[PDB]
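Some notes on the structure that comes next.
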Amino acid sequence: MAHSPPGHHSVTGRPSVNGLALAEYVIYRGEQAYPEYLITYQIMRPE
Amino acid sequence: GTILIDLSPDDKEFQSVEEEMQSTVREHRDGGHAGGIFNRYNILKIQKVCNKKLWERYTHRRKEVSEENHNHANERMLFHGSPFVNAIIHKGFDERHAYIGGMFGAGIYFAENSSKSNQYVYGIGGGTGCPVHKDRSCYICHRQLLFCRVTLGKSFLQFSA
Ligand SMILES: O=c1cc(-c2ccccc2)oc2ccc(F)cc12
Ligand SMILES: [Zn+2]
């Protein structure tokens, strides 16, 4: 796994073209996330 | 050591988690190629993931980050979709859950948009879709996402397309 840029603990990907996109994030240490909820679902076919 | 507790749909905690799921669906630039065509989900179940060891491992690292960033963990709740969700909930996140080819290098990626994480549930780019029908837009098969507590600390800001 790579490393955080020096002096940082994560990377934020800020959307710069798709005005409706929200942010995406990367961590480089597994201990920096806890899988708190398991959500089971189906996508729904639009009408 | 992991146990799954089911939340009742009547519980405010089920309801706030469902709302985050539903309200952060968006349209994607692939017109639904990777994750399918949908505006909303049918939530079938929401379970709380409980594991003392993985939790303590998370809070230990959280305190370290916090102490290197003026007592600010910069903690978020973010989605994660992965073929490896069963390994994750039992064994924790590790380098086997990393996206080697991701835009910001080899790490573990999370999304504010549930629909973005949905694109990775059957693999990178949606893989070959659901196991049963080979359909990236399957409306039948059950999918799973994780809603995760994530420590960002000082985050390097990448402006990007
Ligand atoms: O939830 C995600 C899972 C994954 C993922 C990638 C490779 C293997 C397993 C999961 O990639 C993402 C990329 C961007 C993003 F915003 C979210 C994700
Ligand atoms: Zn299917």
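Here chain B follows Swiss-Prot, giving residues 952-1112 in order.
Cβ from N, Cα, C; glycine included.
The following features are taken from Swiss-Prot:
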- B:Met1054 to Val: Loss of activity (MUTAGEN)
- B:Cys1081, B:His1084, B:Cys1089, B:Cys1092: Zn(2+) binding site (BINDING)
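Recorded features from Swiss-Prot, shown on the structure.
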residue   : record               : Cβ contacts under 8 Å, 6 or more apart
B:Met1054 : mutagenesis position : B:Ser1111
B:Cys1081 : Zn(2+) binding site  : B:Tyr1073, B:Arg1087, B:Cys1089, B:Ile1091, B:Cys1092
B:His1084 : Zn(2+) binding site  : B:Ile1091, B:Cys1092
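Annotation: B:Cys1089 carries the greatest number of neighbouring Cβ atoms among the binding-site residues B:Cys1089, B:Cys1092 [cut-off 10 Å, Cβ to Cβ].
Shown in sequence order, B:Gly1080, B:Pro1082, B:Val1083, B:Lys1085, B:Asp1086, B:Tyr1090, B:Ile1091 are the same-chain residues outside B:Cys1081, B:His1084, B:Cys1089, B:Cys1092 whose Cβ sits within 8 Å of the Cβ centre of the Zn(2+) site. Taking 8 Å as the upper bound (exclusive) on CB-CB distance to chain A, the recorded positions B:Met1054, B:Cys1081, B:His1084 give B:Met1054 in sequence order.
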